[PDB]
Amino acid sequence: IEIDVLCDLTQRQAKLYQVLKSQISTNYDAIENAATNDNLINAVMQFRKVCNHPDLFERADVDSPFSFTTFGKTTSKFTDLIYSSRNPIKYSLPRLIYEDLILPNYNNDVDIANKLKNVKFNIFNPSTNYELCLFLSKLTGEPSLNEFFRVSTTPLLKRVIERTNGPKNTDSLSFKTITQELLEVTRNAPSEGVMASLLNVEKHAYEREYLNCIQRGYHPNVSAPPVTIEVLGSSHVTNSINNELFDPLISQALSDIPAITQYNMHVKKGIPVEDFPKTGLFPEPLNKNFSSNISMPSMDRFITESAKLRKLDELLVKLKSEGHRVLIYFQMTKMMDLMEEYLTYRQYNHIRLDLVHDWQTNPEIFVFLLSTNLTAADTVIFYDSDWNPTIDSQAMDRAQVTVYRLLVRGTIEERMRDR
Amino acid sequence: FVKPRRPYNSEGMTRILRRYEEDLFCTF
Amino acid sequence: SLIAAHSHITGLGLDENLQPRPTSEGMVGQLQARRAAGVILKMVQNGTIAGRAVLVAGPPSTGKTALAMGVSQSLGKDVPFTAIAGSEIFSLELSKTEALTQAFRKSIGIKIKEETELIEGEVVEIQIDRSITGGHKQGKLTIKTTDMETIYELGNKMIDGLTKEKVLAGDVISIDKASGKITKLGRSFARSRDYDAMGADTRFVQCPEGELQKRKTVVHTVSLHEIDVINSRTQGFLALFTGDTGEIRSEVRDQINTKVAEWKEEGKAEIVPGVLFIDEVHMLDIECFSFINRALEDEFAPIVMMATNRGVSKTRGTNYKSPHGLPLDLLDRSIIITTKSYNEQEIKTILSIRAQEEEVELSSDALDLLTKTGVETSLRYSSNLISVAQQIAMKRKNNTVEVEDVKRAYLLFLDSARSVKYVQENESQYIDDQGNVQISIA
Amino acid sequence: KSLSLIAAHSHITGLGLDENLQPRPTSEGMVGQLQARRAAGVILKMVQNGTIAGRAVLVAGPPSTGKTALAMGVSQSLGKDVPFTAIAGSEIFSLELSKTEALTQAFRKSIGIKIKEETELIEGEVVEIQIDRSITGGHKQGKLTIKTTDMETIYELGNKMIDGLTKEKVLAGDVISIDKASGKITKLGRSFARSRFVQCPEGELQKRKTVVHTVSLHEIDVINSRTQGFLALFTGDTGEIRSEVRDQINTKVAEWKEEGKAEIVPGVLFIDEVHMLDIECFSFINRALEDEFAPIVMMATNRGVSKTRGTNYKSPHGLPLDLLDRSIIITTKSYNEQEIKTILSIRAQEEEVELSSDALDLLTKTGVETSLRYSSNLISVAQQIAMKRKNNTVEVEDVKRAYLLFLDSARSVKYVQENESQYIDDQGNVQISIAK
Amino acid sequence: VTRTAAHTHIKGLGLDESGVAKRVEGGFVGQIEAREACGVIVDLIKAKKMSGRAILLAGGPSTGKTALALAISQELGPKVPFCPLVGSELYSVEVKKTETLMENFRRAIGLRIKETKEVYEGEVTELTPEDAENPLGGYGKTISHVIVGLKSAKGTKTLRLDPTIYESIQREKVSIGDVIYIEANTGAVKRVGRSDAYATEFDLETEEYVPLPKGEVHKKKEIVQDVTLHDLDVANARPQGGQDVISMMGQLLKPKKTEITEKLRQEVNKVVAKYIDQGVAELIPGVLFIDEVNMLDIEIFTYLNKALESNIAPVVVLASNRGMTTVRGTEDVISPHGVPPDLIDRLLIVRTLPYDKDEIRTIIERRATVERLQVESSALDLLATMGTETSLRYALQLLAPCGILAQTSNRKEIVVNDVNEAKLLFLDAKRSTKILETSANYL
Amino acid sequence: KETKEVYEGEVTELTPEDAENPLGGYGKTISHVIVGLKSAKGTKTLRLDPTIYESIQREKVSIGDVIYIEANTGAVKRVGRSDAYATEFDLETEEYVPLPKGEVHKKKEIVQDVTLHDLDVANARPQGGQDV
Ligand SMILES: Nc1ncnc2c1ncn2[C@@H]1O[C@H](COP(=O)(O)OP(=O)(O)O)[C@@H](O)[C@H]1O
Ligand SMILES: Nc1ncnc2c1ncn2[C@@H]1O[C@H](COP(=O)(O)OP(=O)(O)O)[C@@H](O)[C@H]1O
Ligand SMILES: Nc1ncnc2c1ncn2[C@@H]1O[C@H](COP(=O)(O)OP(=O)(O)O)[C@@H](O)[C@H]1O
């Protein structure tokens, strides 16, 4: 008949219990006998709420980094969405510094000195240093003598994006190394070849360790954009900042053109594929889980967050062959959690507290609630510990007699049961 | 009932069809 | 592989009552240390006891690392055994405490259960739709077994795995859904239309029958340090092999600890502990010893075995001398296994085991001479002399090794004491501590 | 205000000095040290005059005598927009910066440039926004009706105003601010509509606003270094700024002062525990104090005839005699019973600790026999002991309990020396066993 | 069943409501005055008023200083940030030691923020881009806008995205039929996965299948987030989270510690004080624990002298086994506990006393009960005599070999023969040193 | 030791033969690619896969170039132009390789000597990651 059954405490339940015991304090033993004998009552009810479900205390929303942003938020046919994130930290720069030290001016000399240092006195200039360019072209094997001046006067990321070089001079001192040859033979090579498999071991370690389906464990706590510099009364600063943060070559390189757009430029507009902007250079993540730091609240996690609910769920897994009835007792606000528990993955036929005659006529329904004669029921399961037995006996007056008092160890609930 | 298939959009994309007898490369 | 110095040790040689046999599994003698190592091995195999420091002490050429390799061989598979020396901690890209943390977390394993669908069948049709630049890839795969035939939707990675190891129609292939593994089992059609491009000579495979999708549960072990390196940055899987994991932050470690506790509480994963073995532990700094003292008190701390062969010696990073080169607060947290020297019979049995492992046939008197030389000079000296005596005997065109081969190898190759005596008798011929030498004959 | 818990120098609001630079006995949280406070007022007037460059002063004395308290008083009496750079002596031993480069950055963080500029701003409360979309969307037109407490107007918006208002979504009832030239719209917040909350701004829309910017010379050095963005002002990876950039910045600042477009604000570089620098840093300071764009350097040390770092000899204050030749030394003295009692009463008044007169006398006796910092630390734990017994006033027994529970330096030394076998000595010897 | 460590048996300080210490409660035995002083310090931390308060736990080896620090952390709760540290951990090869100390100082100070997130979540129904009329200008991109239709439960709306938000969309590989989650605060997109409205048995990429999100599209949800000041400092020093190319390339670079300037810390403090003044965040000061504080050299102590005087510094607790020892990095500065007298003057030394025979006996008993072992009374008395003779830690660490030898002989109890055999098999430091002194070939 | 089976030589024709009833909405759907290779004393016409044809566009293979195809991988390799096909008499930057000797179809056993450190270095770096 009565089968008091025990459970452990999960990690989130233990964390909430410890933070409640540290934020309440005030003679926790007196709180224990206060919960035994029945401000003061609200602490007991919130401790029982933590004991029932961690999500009974606060709902578990998305797991995302804290956005250190100021953006356009609604204070409350299409509605457009524009990226408008900015750092709350603002660096104020005067107009004098920008217009006298960075921008060219008639009284300034930054353009003249920049051309003198970068073009006129460049050692890779073929107009003044043709011998060095010829020596470097004999060394490297570059087909163009202007490649050294172009490479030495370009940004390194811009150089990385725009390296599409096909031919090389064979009569040169640039040599093909052994390891580079082993790289070239396995650039496009099928598996189970000896040279192919001897140099592809990282992919084999990826495949045999099942790293394609491993979940993400770490996300950062704070995500922030770069510090926005504001200069009052200057549109040149805004234009330069927008050209730097949203440079179209780098933005196109770390992304992809849509496929119908590629069809429109290539076929409809006649643009050759060689003149397309370079795309697809963003590195692939480990999984789809590692692509973003936002984590959705898992329904399967919600079962295992509470040991009571996890043990109840494996009990309905065990006792699915025989009809029964579940009882929640005095704890409010735990109903809708059960409705979203049993109407997402494990769909059981159910009613919400007429329906007594519906139970006594329909046996395919599975779950009762009736928060505090029903002789058609066959197996009862409770959700409260050993309180004053008057309302407990009134509950079992409804009524085979199988009783389950899901008890949780290491908490006030088991303390009061023991009392 | 049976749930419908996901909509498959392949507009503006070259096709490589490998079948039992012949292989095709429908390009642009 | 090749024959190393500890290749003969295939375990610990202990009964079910943790009692060591006199000679078993390549280990002979050292009974108390072997029994203590069996107790340590049972404590590791229990898995409920964390962060215990074990020190193995004794003279050189005694069997501390032999005992550690016996523990490692008796440890079993899917249990980590990180065997490092004391010189790996001193690094240019990592701190001493960070290198010690990575060595600690390499020894803790996580056994993960995954659900996998295996799809083995003949390919009817592959349709691959790619973009103009080839970036976006999608398509369909009509696959078939002898009972039913289905059509699947392909992603980017599955198409990338289909292009390499080129699958045509009529090929029997296997699809591992949880790992993205494409395994071409072979070709079952053998069509008359054969292209001149491929050089494929795939074997005939019978048509697979039964169901197309088979559910199974796979089990794989991943160390903790792999999980911190993977979650530390974007391309952490490259850093697992390049070793460019520079000073992983403590926030990553805390989140990985909470996530693996959640994986333990869900039944998806379990935590198995392993052994961190540190050979030549006297080489560590006092800062390393303090970090080891505080890192042994962690929940995710493995069993630490340390080996040293030094008496009351100077602790590195300090100005005083301590027993075993280790400070007393570290020795307070450690239980010391003592290893003792061998007699004639144990040295003879070790040399016979080493000669049997090296496929070297010794006579009785050659083994007696090798035992006497091992007792007089060193066991490692005679164990090294075995191979060159075998080479001399094979140069003499006889199969076995005689006494004169051992005498010739002893005359050709010197030990420590003979070389010390030859240097001391000819002191002017060698560069001394003051950098003085007489190169000239006259 | 910013983030401020109660710290060691929170009670000091400046130097308690008169108009004749005479120190009051108790004013602005500072008691005692009349000669030291008058010398600090003289140094403060040297900073406020702005005509004297590169003066090094040394605040020397025993520990817990108020050298850092004097520096905090100078910093609090300096005011706003005057650069006060307080660093420790160990902060300049960097892994990615040389020590002279870190000293250069600390020197040039303490000299500011003051530039005043005008900006036209439109700060108003939005009545309504209408935008009529086209058939396709090539052109967008709109009217923005905005108001203040005094005015009310309607604006015919262009395309860029419409794009900058749809992004950063502004509805009716929002107080916003618009910069017309830069095209930046800042939502100050929701107005007083009952349906955050900010009041409707005053009238005269499109007003001239004078902004006064104080930018340190290190920031202009980082900006003018074309390989360094200003994110290195926050990330800290400036990485050995070249000298020629600093010469161009000095010439540009001198020509800006000559043209009248900017002013120079000298400040104070405070170095706590200046004995921790080595001899090469002292030589670099010895040469770098001669610059025209050099701040006034306050240095604090407590060591007396100590070994100079980087050398093998001993020097007074841990500083070589060529550095002490370039400096004038302010000497702080110890405190008597009355000054210790006044400091403890001020510290108790700051932390909202109500304590009795005999408890104050006991804490003063403890701070005379032991140390001022030990009693000032004992005040808060005695208060916690007092509220543990549900008492709002610190009695004598609370101070006695705090003295029993928490030890001072001399008691810890005596208790260690009586039981030296239980601790780890210089040789690493300890007897962890308690018997036999 | 449960894996146990050296400090598993300790649940807290174990004090009364008046602050007095029960002799055996909370997993603690003895150290009544030290536990009372730690409780006073815990109440001082819970006051959340003072800054830079520093105490020192002083005593011999194996006396319970780290036990008291863990008890302080357990009594404060998981909300209060506790940063355990070793003095050797501050020596980093990437950045200076003072920057590491300041980073741990900011790591020990916490913040609890309520954050409102604007969310566009739902299943993608249509995703059509509008191409630019001049694709190869070099100033814009190949597209101008992207129309995307999202339906949630009882709601459907369409969005016109600029190419930056669509770039964030397409880097998640979003197709038709994917339930997605766009965060308008940063532009970050989460692909929840395939909708269950279609067939879910024809995929090969082990994807998850989710229902339609409840409520309307464009929700505003409130999240309670617990961060530290160091999290904000390292997020602003290395910017990731924006959709500009600097944030995205800084995602892909190798992370490396940098000397975070005082200007960034003051700006972060200003933003946090603005968050507090709007009543949306609360400040939770915490504890930085430094065990083996003797390992710090004189430069870290000098920087600690300045850093304890800050108005945002946490409560710093330290531990040391040293007596009258020279400070590291110095030559002749003999100081108590290896801590210089300038820092000792800023400290409050909490003494910790050694234990008696019966206290050692009940400590062994509690460690045996927390490890699920049964020990006979005579074996417990022999373990107590061994603990008083050799060391307490040697007696505690010999319990597991005793359990192994007990379960080897098919017994649950630990007899005197088991602890005698464990004494014979495993050696303490004194017997090992006696073997070392009486050996020839440097054992 | 490994076996390399290759077809190399100067090419003679490149006809991407179109399929019968060639679907709809696509231009020039290729059923197979016919490549006519010639070398010293040998000339072979090869019927390749259609998907080699984009590789034909990748390496810029035209009539008169000396190309090189492995049988197992099916990847072309433009070695250069033939010496006889030096049509641009005045100015050209092409690398004119001689016509290769022996038959077009050659299957040879080659031996490669590496070290274990070479394997470790080649496996450590990302082998053709094609990212930024
Ligand atoms: N009990 C043993 N059984 C077999 N071989 C042993 C044993 N003890 C030592 N050896 C051999 O002696 C040699 C030295 O032992 P090792 O542990 O490697 O060095 P050390 O004892 O100086 O740490 C090893 O090659 C090992 O094979
Ligand atoms: N004259 C003073 N008036 C007020 N408070 C003082 C005075 N002198 C010292 N203090 C206080 O005593 C404490 C320790 O003094 P401190 O400034 O550290 O001296 P030092 O830097 O020489 O060690 C500080 O918190 C300081 O606020
Ligand atoms: N009062 C106590 N009650 C119970 N266990 C204790 C007590 N003091 C110390 N211990 C135990 O002794 C061991 C040594 O304590 P620890 O603080 O780590 O060493 P130390 O005091 O040298 O820092 C710990 O594992 C702890 O569980």
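Using the numbering of Swiss-Prot, the residues shown for chain C are 18-459, in order.
Header says: electron microscopy, 2.5 Å.
Quick reminder: no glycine exception, Cβ is built from N, Cα and C everywhere.
In the three-state DSSP reading, C:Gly80 (mutagenesis position) counts as coil. The feature ATP binding site is assigned by Swiss-Prot to C:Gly75, C:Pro76, C:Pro77, C:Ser78, C:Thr79, C:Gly80, C:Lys81, C:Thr82, with similarity to another entry given as support.
Sequence-distant neighbours of C:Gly80 (mutagenesis position): residues of the same chain at least 6 apart with a C-beta under 8 Å from its C-beta are C:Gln47, C:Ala50, C:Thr356. Under its mutagenesis annotations, Swiss-Prot gives C:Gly80 to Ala the following note: Growth defect at 37 degrees Celsius.
Under the heading of mutagenesis, Swiss-Prot lists C:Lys81 to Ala and annotates it as follows: Defect in snoRNA accumulation. Growth defect at 37 degrees Celsius. Sequence-distant contacts of C:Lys81 (mutagenesis position), defined by Cβ-Cβ distance under 8 angstroms and a gap of at least six in the same chain, are C:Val73, C:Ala74, C:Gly75, C:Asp296, C:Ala324, C:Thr325, C:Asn326, C:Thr356.
According to Swiss-Prot, the experimentally introduced change C:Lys81 to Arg is described as follows: Growth defect at 37 degrees Celsius.
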Cβ neighbour count (within 10 Å, all chains shown) around C:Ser78 (ATP binding site): 19
Least buried by Cβ count (within 10 Å) of the binding-site residues C:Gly75, C:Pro77: C:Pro77
Least surrounded among the binding-site residues, given as C:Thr79, C:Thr82, when other CB atoms within 10 Å are counted: C:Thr82
Listed recorded positions adjacent to ligand 1, that is, members of C:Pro76, C:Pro77, C:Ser78, C:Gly80, C:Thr82 whose C-beta is under 6 A away: C:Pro77, C:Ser78, C:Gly80, C:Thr82
Check: same-chain CB within 8 A of ATP site center, minus C:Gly75, C:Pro76, C:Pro77, C:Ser78, C:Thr79, C:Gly80, C:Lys81, C:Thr82: C:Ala83, C:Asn326, C:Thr356
Recorded positions among C:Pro76, C:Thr79, C:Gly80, C:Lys81 whose Cβ lies under 8 Å from any chain E Cβ: C:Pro76
DSSP state at C:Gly75 (ATP binding site), helix/strand/coil: coil
Other C-beta atoms that fall within 10 angstroms of the C-beta of C:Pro76 (ATP binding site): 17
Subset of recorded positions C:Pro76, C:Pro77, C:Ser78, C:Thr79, C:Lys81, C:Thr82 within reach of chain B (CB-CB under 8 A): none
